[PDB]
Amino acid sequence: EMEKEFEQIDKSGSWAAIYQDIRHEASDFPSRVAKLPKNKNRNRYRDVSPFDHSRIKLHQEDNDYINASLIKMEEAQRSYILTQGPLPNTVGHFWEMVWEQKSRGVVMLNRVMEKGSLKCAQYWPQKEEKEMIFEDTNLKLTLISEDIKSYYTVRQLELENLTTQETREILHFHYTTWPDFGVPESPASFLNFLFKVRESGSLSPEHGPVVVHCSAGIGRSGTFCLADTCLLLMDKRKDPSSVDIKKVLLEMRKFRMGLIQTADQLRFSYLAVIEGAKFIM
Ligand SMILES: COC(=O)c1cccc(NS(C)(=O)=O)c1
């Protein structure tokens, strides 16, 4: 059981060592399409690339590339699209992917500005009356409503296909309080946020996979998916303590490189799941 394994690693301070064994054991697959010169300006970090095998393809004939990965957790019956914070020139692509994958929810785990730099383009409207048109992808986006709370904001948006006049309602879940450095002291607000996404039905198989991002779509995004999948497997299994968070992380890393960027994020994920197990036990 992980609670005991938690104290063990913690008491021994072996987090950096566990973390290194995961780095070593992690899968490595081609990312040939990411590295093509015509895609250079579609990537935010040159060292954060989708594997070819699990990359999301845009349905435009021109260039089908977006820095986005489908993570399929077969046993948990859960899929996630992990992507980078959109660039000024990829906001249109981002909303096209959301449209084409029939996603209900977008989960955002960064602020637009952190440490005095831009981590992300402003890809959603700030006022009801000021909608955004994406000329390249023929999509209109409108803010319908916005519910600002202490730790997070939920924003009801209408995505309209200008080509076909279909509209869909998208939910934007924005965790607004992840600190600039390290990880939250308590996982309580993060778990509350995860349960709010769950309740929305955005994680449900009725819908396309949820789109999850931070700046790179591997660190905070990783923690989100890892916690969701682990808690869900603990419901599904005859023996809940058979769930190995290191095994689960390694399965997710077959789909996108670098999920969980630091030993700090690894520790926080353990804490979140343990506290998660507790809330629902
Ligand atoms: C901003 O409006 C909302 O909060 C909203 C709108 C529509 C649906 C939901 N589902 S929920 C209460 O689980 O998050 C929320």
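Following Swiss-Prot, chain A shows residues 2-282, kept in their order.
So how was this one determined? The header says X-ray crystallography, 2.2 Å.
Cβ atoms are placed via backbone N, Cα and C, with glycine included.
Features of the protein shown, as given by Swiss-Prot:
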type     : residues                                             : note
MUTAGEN  : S50 to A or D                                        : No phosphorylation
MUTAGEN  : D181 to A                                            : Substrate-trapping mutant
BINDING  : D181, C215, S216, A217, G218, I219, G220, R221, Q262 : substrate binding site
MUTAGEN  : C215 to S                                            : Catalytically inactive mutant; abolishes sulfhydration
ACT_SITE : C215                                                 : active site, phosphocysteine intermediate
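Shown on the structure are the features that Swiss-Prot records.
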| residue | record | CB count, 10 Å |
| --- | --- | --- |
| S50 | mutagenesis position | 21 |
| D181 | mutagenesis position | 10 |
| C215 | mutagenesis position | 26 |
| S216 | substrate binding site | 21 |
| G218 | substrate binding site | 28 |
| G220 | substrate binding site | 22 |
| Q262 | substrate binding site | 18 |
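Rounded to a whole number, the distance between the Cα atoms of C215 (mutagenesis position) and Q262 (substrate binding site) is 12 Å. In this entry, substrate is bound by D181, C215, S216, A217, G218, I219, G220, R221, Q262, whose most widely separated C-alpha atoms sit 16 angstrom apart.
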